[PDB]
Amino acid sequence: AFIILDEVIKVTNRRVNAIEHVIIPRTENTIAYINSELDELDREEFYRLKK
Amino acid sequence: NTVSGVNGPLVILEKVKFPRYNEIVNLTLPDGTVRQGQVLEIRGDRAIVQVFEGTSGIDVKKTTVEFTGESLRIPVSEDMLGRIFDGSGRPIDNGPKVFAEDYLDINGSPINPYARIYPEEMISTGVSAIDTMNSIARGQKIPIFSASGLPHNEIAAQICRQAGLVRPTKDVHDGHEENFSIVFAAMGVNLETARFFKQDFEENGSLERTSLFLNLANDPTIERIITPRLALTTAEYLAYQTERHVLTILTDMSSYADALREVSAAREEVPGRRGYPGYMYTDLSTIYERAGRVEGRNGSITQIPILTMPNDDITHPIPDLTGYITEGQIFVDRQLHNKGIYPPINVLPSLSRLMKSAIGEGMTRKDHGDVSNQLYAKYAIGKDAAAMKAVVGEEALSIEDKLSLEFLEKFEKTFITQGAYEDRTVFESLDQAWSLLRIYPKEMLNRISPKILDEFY
Amino acid sequence: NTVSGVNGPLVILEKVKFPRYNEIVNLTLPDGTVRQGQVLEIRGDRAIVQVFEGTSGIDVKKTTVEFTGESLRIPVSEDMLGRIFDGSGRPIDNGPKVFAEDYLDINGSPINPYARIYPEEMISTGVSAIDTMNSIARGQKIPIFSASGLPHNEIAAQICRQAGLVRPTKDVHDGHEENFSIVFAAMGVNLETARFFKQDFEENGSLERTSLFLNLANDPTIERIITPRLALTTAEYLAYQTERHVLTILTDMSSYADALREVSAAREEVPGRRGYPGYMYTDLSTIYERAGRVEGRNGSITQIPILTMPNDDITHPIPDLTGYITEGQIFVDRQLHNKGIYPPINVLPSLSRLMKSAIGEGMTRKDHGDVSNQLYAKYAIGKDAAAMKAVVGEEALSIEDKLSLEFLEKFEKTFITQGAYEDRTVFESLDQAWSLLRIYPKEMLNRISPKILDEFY
Amino acid sequence: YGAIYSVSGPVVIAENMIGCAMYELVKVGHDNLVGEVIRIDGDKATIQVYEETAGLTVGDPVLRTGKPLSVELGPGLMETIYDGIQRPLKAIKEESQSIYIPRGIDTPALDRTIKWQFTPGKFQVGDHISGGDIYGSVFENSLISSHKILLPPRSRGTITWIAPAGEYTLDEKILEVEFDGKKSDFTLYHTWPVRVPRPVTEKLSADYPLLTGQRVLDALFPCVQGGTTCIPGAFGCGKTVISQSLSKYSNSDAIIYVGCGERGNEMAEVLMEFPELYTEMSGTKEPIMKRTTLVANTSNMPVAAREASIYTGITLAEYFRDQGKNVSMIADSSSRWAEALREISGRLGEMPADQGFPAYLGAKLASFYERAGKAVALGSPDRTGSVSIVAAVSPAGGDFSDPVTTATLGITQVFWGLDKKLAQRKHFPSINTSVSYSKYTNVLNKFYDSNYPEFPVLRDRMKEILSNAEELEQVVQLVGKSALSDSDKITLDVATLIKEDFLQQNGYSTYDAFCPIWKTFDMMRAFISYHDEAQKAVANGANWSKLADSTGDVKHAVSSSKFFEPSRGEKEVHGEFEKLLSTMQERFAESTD
Amino acid sequence: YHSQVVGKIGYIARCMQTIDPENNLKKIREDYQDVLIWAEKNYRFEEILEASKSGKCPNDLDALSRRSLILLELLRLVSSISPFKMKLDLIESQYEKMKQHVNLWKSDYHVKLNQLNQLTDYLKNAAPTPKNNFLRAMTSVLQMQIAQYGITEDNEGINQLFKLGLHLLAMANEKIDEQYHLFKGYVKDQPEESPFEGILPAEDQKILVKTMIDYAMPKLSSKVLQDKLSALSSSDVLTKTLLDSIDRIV
């Protein structure tokens, strides 16, 4: 049981760092760029319609 | 003169200098139906006003002009409570005129009723978790975050029906012994919700002390947007005239934001991003301007706005602008309502600004913040131990995680759970928090004094 | 004539269409202050003119207009060094005289002094990664990319201070054959930021080798936008007149893009993406088009602009259009500056499409391009091995990731480590890059040739 | 003069107007409502109505004031609460009995009943005068620098008539100008617009220090007056305590508080907390209220007053900096000014940028940040002054990636990262050393280190002690507690005392949250000498538990530096910090053996 | 631009006329002859502005305001030492040394002159008390030592008197114990035998000795000690022997 816990501790320590490292930046940058493009893309039709 | 044209909800009338700003006008048609409206925009040799009765059916070569001579105002008196009226400012009770001797404008108070001091005395809303964990004082803006999956109208009706009952126990406790009033304004609600709110409020006995504002979804957006100004002006006039604490409930803010967004395309001003108008901060700030302690130190105007989201998304500008002006907010969880809790409100995502100073003296105890801090820490530790208990297992959990997990279900089904007509006070919520916190040992609580902890263990 | 109205920085005046386009005009106000402007639009009974100085306080019937009858031109002379002034067309602070003996147009094609051949030289700036990993030369454009968290102004002032002293060591080392000239232009900057650059320039060098161009933040964007035409005309007239290398610092590009992108909504034109105008590519292309070699084969104009990201994202049109229009790309990383590296210039996203022409072949070795490409590929492999050391560390890392991490750590902590006033050379940087690249095995160095790799193995 | 052409919403259009600038204030209608022309298209001008537009019809006359919309600069600005448009609410609170200014009533920036003693300056008849020169003085304060009456900016000539000493009103003329015959009549107060920069001799970098009463601020970076720094707020959950603790703990002569988009509770808590709390210099006769200026605008006010409140506070801070005194400007926040500019842009009908922010926020933020700073005072006297611009940064689009927060951080040269976890524990101010940064630490460290400064070595080792303590806590959490040496335990012990003493400060205390720069430099040098003595004693061979018992009273004396008062005969000099070096050297000598 | 240079020339002429009334400082008035020459001639403001704009009048209003701040600091330093008078050679050498400095505001001289002007300005609005008398005597001794030693030479007595004046100004009116202990330590730490003889009057020293004897008199409970301590209150001078004799009696 000690060899199994010592074997699983490295995989949990690797997955805990990789899952926290690779998770946030792609969805954060893609969501911020998608909302940033969707804001001006939504406002441009209202500005052209008002003009 | 004659009607120039009509396009959508706006009506083009021939007027040079006859109608004033906010002056009511009457259109005389030859079909036997007369309609009245308010001048939303005045220009030179033209008039753009929205009629409150109907949205079409007016002639362009047969209409007449009539001047009423009275601006759009709400009559504030002592007989407005205990009656049902419309959103435009007319009664619907089928009786005599309930107009009072005081006329106030719906575009702001002209007496400067803005507060200049921090609120000390707390106000009870009839909720144990909303009073203990996120309780607000007199003259504080605390909104209720809702969604499209829970009964936000029943949650506002439960807070309106539960309010006004703790004032007798607080007056008996040597606290708030003054008269209390309630401002009820409904915008974008159905007839079944208004009849269920009036029948539910009439059973508990709070309909006589409160005012009923009926605004349907088939009416104009100008009446629904002008409906909260009559309740805020009546609550400010009653709170300033009589020196009494008035708590106003405005539901829903999504119907007022949709009515203001619908009128943003009719005017010459262009709307902002996401379809809504860019001047929603001034419109929400105008309704939020009537808030704070009244002059005299004996009255205050409390406002409890209700905001409903489509999917609980914070990307809309209504949640950032509405939450930025208010000092905190209470969000309703969807998992608590599906689990069976009523009202399913979570204390982890909610936040209260100035929670250590929003508790008075003589009606609330001093250990409410210390018991609410240990109850919030035990609720967060039970929320973390509940999700960690499934991954860890039943034989690999911590010793404090089991008692915190049982205290999360017992505190969630004992403190958060409550009936629709069950009134509670600060002493009952403080006794329930001490009874729910009695399962934990003395070495697990350090956010309270030893005298109050050992005395009420 | 007379001004009909005023809306923002542009003033709408009613007059005849007899004046030509780009004619200089002066507005006479009753406060005793004269403002200069340029006629942007001419029509019958109405005209559109943009005032360079001043944005508000212009009366309709209380002000007058006067026609000078001359086109928009800035007088450039050879005595601009050792004089302090601001770029508005004249000295606003009452400093030195901006009068000269030659007149150059600011439309973008005064004489067409752009070179029609690929240049071949070695430009030294004092940075090992900027000189070796950038491949800069005479007449090459390299933009400095920074953020809001990192000190882009201190990095630009340190890069200009190292580039001002690194040029005489190369001129003594036979890297150039003419004098050096500096062109300092500030737009939308504070006095405290310009005082640090003037103190660093006076401490590192003198006050006569550079030009004084100051722009105030309380002025309009049209007055700050006129500084690049006078700086480019003075750098082109000074570089073409005396056959000297001119180095211009354009700071900041966010203010120049914020001026033309600022006034893009108050007019009748439709803007582009992100609210910017559709002619910003021609506006930045007009300043970027006046770069390269000069007439005679003894002149050159170097542009070292400083761009600050206002959102911290790659979706902005100013960094992509400025980096795509420029021949180089210098990116700054806040993570390298946070660890303690000075200057924190990242060579991973830096890539130019003119590395062959920027690499010198008569004043330096031919292995600088292959050593810079192998050092850039080994630096990117060391960055990917550093990301693999961040993900796994010691569970899936091989010997190649450990050797690439050690070479990336030694090259990152050795090549990117420097002071604030010391300078380097390409010969010492080639041996320093060869010493860090000597630790790699022969099996991993197959991208380089065996003759050049066997000599430095 | 003009006539009301149309009235639609908060913006009213008026036709038949000529000779009106882009900032001239006029009164539309018969009620005399306050307003200002935002734009002018053709013969008709568009004006924004700050007051309520209810009860205004087309056809009423519009009378202009004949000058631009500005505020009055004279005696009596301190000890008074006014709005962003120069409207005193304290004068209307007595007569009208209201909080804000009601509709149909408008008060001036200066009262007509308050009188001040006018004193003659160093000028005489026949001598040339200019703007910013010392024309006189008025005795109103005794604990700080008095508000000296200066000449009007953008005006010069010969002094033909000089007023004598005595008491006079601000409405009466006491000054005359001789230029081109009869130039004009001058008074005690002066008119100047808020949308124009104030005149000055020359602006430079911040090299003038000033008292602030911040141990963490003076310990993290060098204390100076004239810098620009931005800090994150809490939306009324700790930002008003840091602003009131910074304004109350600061020992400056003048104070400028500007509330643009506050809720109203922080303005009443700061205004009521200002006179009830005494100053650190032992001030009397309203030392906290008379020494500061009160400008509070709520969220329900007009966007023109909230946007012009920073211009009025920057104009009053520019006048106080031009008078020859150092003043600290506390503003909160830029998100309410950008939201008011976006609401004014959407209400006016212009085309805005993405996220509702227009392009004028960058130039207005750059002019507002460049307008405040330390420089030489303009005029013939050539005095020294400083203007510290401290503006809070809050979100305006639901995240930190907005153009207001990201654009405001680029123009500012100083950044202070507040911690929400430290502010939740009733601890303020708590600035993080990793997110914190300042560019003026070199000139302030060299100018302060010119005479006898030790702030750079204690500040670099103080920030490196917490930065190494964070990596030691992360390595102790990741690897374990029994994997570190005695150097990591000594660095964590010094970082716990430095973070507990500096980062663990309270904002509700009076003598436990305010201290001079010499007491903070001696307190940081006492901890750095104990850390260097512990590292040198541990390097020579010694146990960590034996060295911890070998320290003894040095750890309790160094840890007890946040509970003792700095007054021991002088405000800066303290003999107890001087004895801790000899006692720490005597304990360090026996600790090594 | 030119109006600030003309106003700085007229203010420099008025400050130069207020500095030397008999032409005793020829070195200070010699450098200001270019600005004082235009002030001694009857001319309009348009001729001075047009002469300053065309290079015929004094320009560099920033650099002229930099030396004008040093001249205003020398005039404020000479005026703040009233009613004491300084030497003409020490005023000319101090004006030459202060004028020869690269920066006149980035040092402790402007902060010491601003602190002395704030301490002298705080003494204008006061009442009779021991803190105002001790701060007035310390400000008079600091003004005499500042007029005797100048502002270009550091002295421990001027820094101790300035630190005692700032420490006395930083305290309230309920700090008679700390003002008496700081006055006893500052009086015992003074190297001179009498710091109030020749500058302050005999009524101020007798009022200070009567204030110290009246302050230490309420803590005694003996008739012999109260009579012996009360008998020393008639002295008109102040010295360390009176403080040691009053401390030995208590």
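Here Swiss-Prot sets the residue numbers for chain D, with the shown residues being 25-283, 738-1071 in order.
We read in the header that electron microscopy, 7.9 Å was used to get this structure.
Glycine residues also receive a Cβ, built from the backbone N, Cα and C atoms like all the rest.
In sequence order, D:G257, D:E744, D:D810, D:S811, D:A870 make up the list of same-chain residues 6 or more apart from D:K263 (ATP binding site) whose Cβ falls under 8 Å from its Cβ. Classification of D:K263 (ATP binding site) by DSSP places it within a helix. According to Swiss-Prot, the feature ATP binding site maps to D:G257, D:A258, D:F259, D:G260, D:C261, D:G262, D:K263, D:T264, an assignment based on similarity to another entry.
Reduced to three states, the DSSP call for D:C738 (mutagenesis position) is strand. Quoted from Swiss-Prot, the note attached to the mutagenesis of D:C738 to S states: Reduces splicing reaction speed. Inhibits splicing; when associated with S-284; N-362 and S-737 in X10SSS VDE.
Residues near D:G260 (ATP binding site) in space but far in sequence (CB under 8 A, at least 6 apart, same chain), listed by position: D:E740, D:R741, D:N743, D:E744. Cβ neighbour counts within 10 Å, taken over all protein chains shown, single out D:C738 as the most crowded of the recorded positions D:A258, D:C261, D:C738.
Summarising the environment of D:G262 (ATP binding site), the number of other Cβ atoms within 10 Å of its Cβ, over all protein chains shown, is 23. Cα to Cα, D:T264 (ATP binding site) and D:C738 (mutagenesis position) are separated by 13 Å. If you draw a 10 Å sphere around the CB of D:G257 (ATP binding site), it holds 21 other CB atoms from the protein chains shown.
Taking only the Cα positions, the spacing between D:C738 (mutagenesis position) and D:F259 (ATP binding site) is 13 angstrom. Sequence-distant contacts (6 or more apart, same chain, Cβ under 8 Å) of D:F259 (ATP binding site) comprise D:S872.
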